[PDB]
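J.: First the structure, then my questions, so here it is.
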Amino acid sequence: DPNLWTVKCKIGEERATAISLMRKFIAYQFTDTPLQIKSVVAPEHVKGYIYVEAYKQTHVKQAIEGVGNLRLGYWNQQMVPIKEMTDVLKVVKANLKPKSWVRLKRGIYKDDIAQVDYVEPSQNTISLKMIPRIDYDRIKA
Amino acid sequence: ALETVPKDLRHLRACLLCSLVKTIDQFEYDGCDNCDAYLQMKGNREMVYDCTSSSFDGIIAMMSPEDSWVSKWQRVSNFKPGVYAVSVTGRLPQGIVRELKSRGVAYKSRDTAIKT
Ligand SMILES: [Zn+2]
């Protein structure tokens, strides 16, 4: 079975790295220097490094040449045990379902629990249930 | 190919049968490649929101289903290369899943993630 290797990356750039790697693979697959990488895992919960699947370290070492994003994680390639080949794909409860409870960060109802009522398919705005906290214009000027 | 690659990161959905993650423009124009004759996705937008759902996390750069352990674990070995996911939350309504079994299509839950 193939092995899973780990490579460091920048914080906040994981989907861009994945799409760039896929573009590189598609552009350099019919040439004399193909890429032997099997797959890469970029979990959403983690932020700061990505994974890569390949048998030997030389494969990923020569497959990440030229890219300016993975330059930091180029002089060290760490290997994880075989027992860690199944916990990376695990996700603990996406997270978008109606009639569910969510919290807010901005606005005035900070650090408060609310409830979802309806979701717009346009993926631009979503309704929310909450009890008003204003003073009904009696204290403020 | 260059048709399955996501073009823009914004406005991306994912299927529930084979967990095909692409951009909304590709879904409207191309649609699900691994299952087209049995899903009827090309040429409309309503079905896209009916079947596919944006509630999904995790991305994997799948390139060789035939030789990979992740493919065997996810049961996606008989599919074309592309960007898949590892957890798609959702369930099709009771009007489309019925005909899949009649035509010889086994409907399985790709939401491998756990709850609480
Ligand atoms: Zn699918």
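All chain A residue numbers match Swiss-Prot; in order, they span 176-268, 271-318.
We read in the header that electron microscopy, 2.9 Å was used to get this structure.
Each Cβ is built from the backbone N, Cα and C atoms, and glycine gets one as well.
Marked as domain 'KOW 1' by Swiss-Prot: A:273-306. Quoted from Swiss-Prot for the published mutagenesis A:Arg246 to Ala: Reduces the affinity for Pol II elongation complex; when associated with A-247, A-249, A-250 and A-251. Where Swiss-Prot documents A:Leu247 to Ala as a mutagenesis experiment, the accompanying text is: Reduces the affinity for Pol II elongation complex; when associated with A-246, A-249, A-250 and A-251. Among the mutagenesis entries in Swiss-Prot is A:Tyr249 to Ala, noted as: Reduces the affinity for Pol II elongation complex; when associated with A-246, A-247, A-250 and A-251. For the mutagenesis of A:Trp250 to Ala, Swiss-Prot gives this note: Reduces the affinity for Pol II elongation complex; when associated with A-246, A-247, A-249 and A-251. The structure shown keeps the original residue. Among the mutagenesis results in Swiss-Prot, A:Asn251 to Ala has the note: Reduces the affinity for Pol II elongation complex; when associated with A-246, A-247, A-249 and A-250. The residue drawn here is the original one.
Where in this structure would I find these features, and how exposed are they?
T.: Take the CB of A:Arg246 (mutagenesis position) and look out to 10 A: across all protein chains shown you find 14 other CB atoms. In the three-state DSSP scheme, A:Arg246 (mutagenesis position) is classed as coil.
Of all Cβ atoms in the shown protein chains, 13 besides its own fall within 10 Å of the Cβ of A:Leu247 (mutagenesis position).
All protein chains considered, the CB of A:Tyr249 (mutagenesis position) has 14 other CB atoms within 10 Å.
Non-local neighbourhood of A:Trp250 (mutagenesis position): empty, since no residue in the same chain at least six residues away has a C-beta under 8 Å from its C-beta.
According to DSSP, A:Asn251 (mutagenesis position) is assigned to coil rather than to any helix or strand.
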J.: Could you list the residues of the same chain, at least six apart in sequence, whose Cβ is under 8 A from the Cβ of A:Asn251 (mutagenesis position)?
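T.: Once residues fewer than 6 apart are set aside, A:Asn251 (mutagenesis position) is near A:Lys183.
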J.: Tell me the residue counts in helix, strand and coil for the domain 'KOW 1' (A:273-306), as DSSP assigns them.
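T.: Its residues fall into 0 helix, 6 strand, 28 coil.
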